[PDB]
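Encoded as structure tokens, the structure appears first; notes follow it.
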Amino acid sequence: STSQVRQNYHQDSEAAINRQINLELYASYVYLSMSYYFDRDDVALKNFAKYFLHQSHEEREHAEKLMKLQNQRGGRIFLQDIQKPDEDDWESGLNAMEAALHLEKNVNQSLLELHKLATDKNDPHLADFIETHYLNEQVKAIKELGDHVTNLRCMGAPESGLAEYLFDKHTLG
Amino acid sequence: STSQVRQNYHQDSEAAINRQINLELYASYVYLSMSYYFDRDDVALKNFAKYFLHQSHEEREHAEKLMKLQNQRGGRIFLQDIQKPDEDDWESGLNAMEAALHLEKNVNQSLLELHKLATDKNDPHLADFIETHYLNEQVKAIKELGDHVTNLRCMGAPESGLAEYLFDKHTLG
Amino acid sequence: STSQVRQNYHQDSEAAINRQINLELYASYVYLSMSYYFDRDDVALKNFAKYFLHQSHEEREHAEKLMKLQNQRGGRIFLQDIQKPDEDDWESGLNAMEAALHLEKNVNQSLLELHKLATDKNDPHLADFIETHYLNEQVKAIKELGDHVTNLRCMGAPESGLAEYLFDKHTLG
Amino acid sequence: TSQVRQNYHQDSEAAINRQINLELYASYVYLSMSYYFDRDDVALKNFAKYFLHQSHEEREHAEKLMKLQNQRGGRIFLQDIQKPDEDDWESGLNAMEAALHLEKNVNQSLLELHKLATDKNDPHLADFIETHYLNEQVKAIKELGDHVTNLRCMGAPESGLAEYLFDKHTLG
Amino acid sequence: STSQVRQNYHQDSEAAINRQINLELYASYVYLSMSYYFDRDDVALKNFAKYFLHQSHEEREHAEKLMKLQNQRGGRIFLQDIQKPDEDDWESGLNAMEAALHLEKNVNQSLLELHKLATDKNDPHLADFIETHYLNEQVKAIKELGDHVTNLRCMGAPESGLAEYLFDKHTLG
Amino acid sequence: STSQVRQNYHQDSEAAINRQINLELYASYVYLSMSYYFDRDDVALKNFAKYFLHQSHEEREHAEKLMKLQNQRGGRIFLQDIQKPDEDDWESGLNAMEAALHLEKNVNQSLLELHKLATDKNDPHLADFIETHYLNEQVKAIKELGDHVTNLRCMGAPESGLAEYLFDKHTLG
Ligand SMILES: [Ca+2]
Ligand SMILES: [Ca+2]
Ligand SMILES: [Ca+2]
Ligand SMILES: [Ca+2]
Ligand SMILES: [Ca+2]
Ligand SMILES: [Ca+2]
Ligand SMILES: [Ca+2]
Ligand SMILES: [Ca+2]
Ligand SMILES: [Ca+2]
Ligand SMILES: [Ca+2]
Ligand SMILES: [Ca+2]
Ligand SMILES: [Ca+2]
Ligand SMILES: [Fe+3]
Ligand SMILES: [Fe+3]
Ligand SMILES: [Fe+3]
Ligand SMILES: [Fe+3]
Ligand SMILES: [Fe+3]
Ligand SMILES: [Fe+3]
Ligand SMILES: [Fe+3]
Ligand SMILES: [Fe+3]
Ligand SMILES: [Fe+3]
Ligand SMILES: [Fe+3]
Ligand SMILES: [Fe+3]
Ligand SMILES: [Fe+3]
Ligand SMILES: [Fe+3]
Ligand SMILES: [Fe+3]
Ligand SMILES: [Fe+3]
């Protein structure tokens, strides 16, 4: 049928929102895996672990906000499998930060594609939602992950375990 | 290799814990889907939605506790895909409660199998963990879902939309 | 007809839980008898009376908790007559403490048989309920009753009314 | 005989022991009703709470009667507490009706006790019954009649919505 | 003999409890020796010293709790010499942490044997006591000590005295 | 050897300090044994038990203070076995107090020998340490234990169990 509330909401937008919901859930899963990688007795960097757990919970929050948006505009939510991450072992704190930066840039690219779709379908409410609740957050996350990678490399990671210990204490602690 | 902390932790227990982690994540996903089903403009039962969102967040919490346990005993976490739920449309509040009761009983059965495995491998710490943090919680959840189903049927749901409206207000609100 | 919530709960366990409910109600009745025995004008030991009244209300709470457990697991409560205590006159403070020690040890033996039955039926939830709420409380109750009996004997009870008076004041006061 | 006994007939002592057993019986009945409404296939929480409160109240009444027996120098003799007549209380309305009938029976026993007290010229016992039991019983009977009337008027027990709404709005 | 409170308490259990009392006292002695080793003017790692002193006092508390248990169940405490630790010089913070992990795992193995004994003698109160107050505490202590050993090796200890200095400041501080 | 902080600290003094450390640990063990003797269900004098447990912990504190002293002066701690007490059964409160007075006087004799040693080696810091933290404490403890023995004998202990009961309530309580 058609929703009593639906207005100026193109089916391509609805579909892209379902895709973005799955993507946010996937990012949440990736962050959860990294978090509990740093909780291992043979890794044992508890501030890395908590930083990535916080990222996980925020990604789940963004997915729930996209679901709420979908219901707000009168589209229908269709969920798909959440794929396991591409690694079970994240090697080191610097490698985890680099993978997280890569993930965030890929999510940002998919968000930019969704904003271009909203613009092409003349959906100003969807474009504004994407701008206010996602684009700047993505820019901030990417700047922060770049900062962390820069510091970890400059400190001598991943060769120097002292570097990751001290960065876990003084930046992430 | 072998963990410096591992002691009396059988590989079958480690594997069953990885399976249980996936199962808890799956239950979290099921509850999230039901929650946002009741947020639809054509369903619009906001206390059903929030009840199931709370269940979702608690299931994710239990999954994270199982991951922490796995790392505590010196096993290694291996994550798998989180399968999408078996339905996208949950029909009604009573049907959602019935499906949730079914889900909870299946999870309880898998937890009882894990406790029998801990007992058969003479792992008293694992059995006690399962007892203190899971079994009674499962019994309580199942009793509560049975209560809710009983009330919703006695009120005349799902034929009576007034019944689900008033139950959403007075029990779940 | 099978309850919608029943899972891994044996007929024998349900029957034994009904039996234990009746046993706890009986213990509450026995302690109530003892309490108001020490309230008599020709005994007049107010702190013995209060001690046994407190025990009686505690036993009632235990009975109600077992009734709650029975309903949680999907069993059906069936109550029986609460038999009157074996005495109307409890003779002395020392004799009442000794009778309470005997009663508590018999209730403990019943609980141990109940835990054995839960274990033989592979019911970890029921066994953990027993351990958590009853076993240690019984052990401490028995230890305290033994302490009281020892002190009363050492002081010269029951031949010395001065001893029972001073014990009622300084230990139970 | 007790050093405190004065103007306390044997028949009064026996009637008080009977009343102690009766109050304990009512406490048992209310406990059974309470946990009937805690079953997963009934699941009316405020009915359960209400009847549990009544059960504890009747236990308090029994203990007060035992205290009176000791105060007047009589001797307490306990008997078996008979199990309630039902294990399954059918519905909220049926349970309220059974509670009304039970309270009326208990009130009749208390009135016989009071008449016995005045027959034996025991003004202290008659006043004890008046002060602590008669008005409490009349108020309980009135409240239970109110509950029955409202449940019937709402469509109980045929309407499950009626019992659910009464449980929420009156007993909650 | 035979205590007035004794019930379902096997003589093998009483003996094993006496052994475990001595074991906990010995661990408290080992920890006290480590603590004051790090108090030496030629070692002078004050947070290492405090950490091991705290562990010493907690092991003393576990011993006293086992003695309370023994009296509770009606067994009779029989004490034995507390053997001096196997070393006087503990070499370094990393070596002390490694020795502590070894000791904790040996104590855990003995606790697991005691739990197996309790289970084999159908003593659910003793088994539950062991599960409640010792098993999870020992798993947590082993995980923490493993974490510390991992971090110290990672920072370059013991070849790097700066590593132990910084670990004492930032993790044990 | 020879510490960087060592000054005016004779090897005989270092050895005597190690002996005194072991002596204080032994007294702490004797007091712990007395304490839990009075915790038995067939003794059950709870304030006697608390009194002796407090003494146990204070003797442990004296031992730790001597170890701190040893490290302060540049000596090296060498620990020895803590011998089990000479009894397992302490008979009565009066007999325990008498044994405690005997032990305290023996410890005081050793402390006086240590002070004579410090004086003979012209070590005013060690002599002043002994005077400040041990001599008056030992005189006070001996006076108190003598007071308690006098009062217990006076009340008719040990032939009067009422005497020990009342002394536990009114003096140790
Ligand atoms: Ca896949
Ligand atoms: Ca792959
Ligand atoms: Ca790969
Ligand atoms: Ca815009
Ligand atoms: Ca799939
Ligand atoms: Ca499907
Ligand atoms: Ca389907
Ligand atoms: Ca267990
Ligand atoms: Ca009047
Ligand atoms: Ca009047
Ligand atoms: Ca347990
Ligand atoms: Ca001086
Ligand atoms: Fe995101
Ligand atoms: Fe992001
Ligand atoms: Fe769960
Ligand atoms: Fe659950
Ligand atoms: Fe009980
Ligand atoms: Fe009890
Ligand atoms: Fe009444
Ligand atoms: Fe009444
Ligand atoms: Fe309403
Ligand atoms: Fe320990
Ligand atoms: Fe330990
Ligand atoms: Fe420990
Ligand atoms: Fe001392
Ligand atoms: Fe001393
Ligand atoms: Fe002293």
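Using the numbering of Swiss-Prot, the residues shown for chain F are 5-177, in order.
The backbone N, Cα and C atoms fix where each Cβ goes, and this holds for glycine too.
Annotation of the mutagenesis experiment F:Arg23 to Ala in Swiss-Prot: Abrogates interaction with NCOA4. Fails to localize to punctate lysosomal structures. In this view, F:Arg23 (mutagenesis position) is surrounded by 15 other Cβ atoms within 10 Å of its Cβ, with every protein chain counted. According to its DSSP assignment, F:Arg23 (mutagenesis position) is helical.
Under mutagenesis, Swiss-Prot gives F:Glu28 to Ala with this note: Reduces iron binding and oxidation rate; when associated with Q-87. In three-state terms derived from DSSP, F:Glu28 (mutagenesis position) belongs to a helical segment.
Under the heading Fe cation 1 binding site, Swiss-Prot lists F:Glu28, F:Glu63, F:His66. Using a 10 Å Cβ-Cβ cutoff, F:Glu28 (mutagenesis position) registers 23 neighbours.
Long-range C-beta contacts of F:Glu63 (Fe cation 1 binding site), restricted to its own chain and to partners at least six residues apart, with a cutoff below 8 Å, comprise F:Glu28, F:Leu29, F:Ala31, F:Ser32, F:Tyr35. Per Swiss-Prot, the feature Fe cation 2 binding site maps to F:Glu63, F:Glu108, F:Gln142; the stated evidence is sequence analysis.
Secondary structure from DSSP puts F:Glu108 (mutagenesis position) in a helix. Mutagenesis annotation in Swiss-Prot: F:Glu108 to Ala, described as No effect on iron binding but the oxidation rate is severely reduced; when associated with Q-87; the structure shown retains the original residue.
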Neighbouring C-beta atoms (10 Å sphere around the C-beta of F:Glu108 (mutagenesis position)): 23
Separation of alpha carbons, F:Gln142 (Fe cation 2 binding site) and F:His66 (Fe cation 1 binding site) (Å): 11
Environment of F:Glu63, F:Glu108, F:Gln142, the listed Fe cation 2 site - residues of the same chain whose CB lies within 8 A of the CB centroid: F:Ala31, F:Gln59, F:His66, F:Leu107, F:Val111, F:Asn112, F:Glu141, F:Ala145, F:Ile146
F:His66 (Fe cation 1 binding site) CB neighbourhood, other CB atoms within 10 A: 21
Same-chain residues at least 6 apart in sequence whose Cβ lies under 8 Å from F:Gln142 (Fe cation 2 binding site): F:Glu108, F:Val111, F:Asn112, F:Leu115
Residues within 8 Å of the F:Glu28, F:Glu63, F:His66 Cβ centre (excluding the Fe cation 1 site residues themselves): F:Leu27, F:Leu29, F:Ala31, F:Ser32, F:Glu62, F:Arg64, F:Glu65, F:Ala67, F:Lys69, F:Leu70, F:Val111
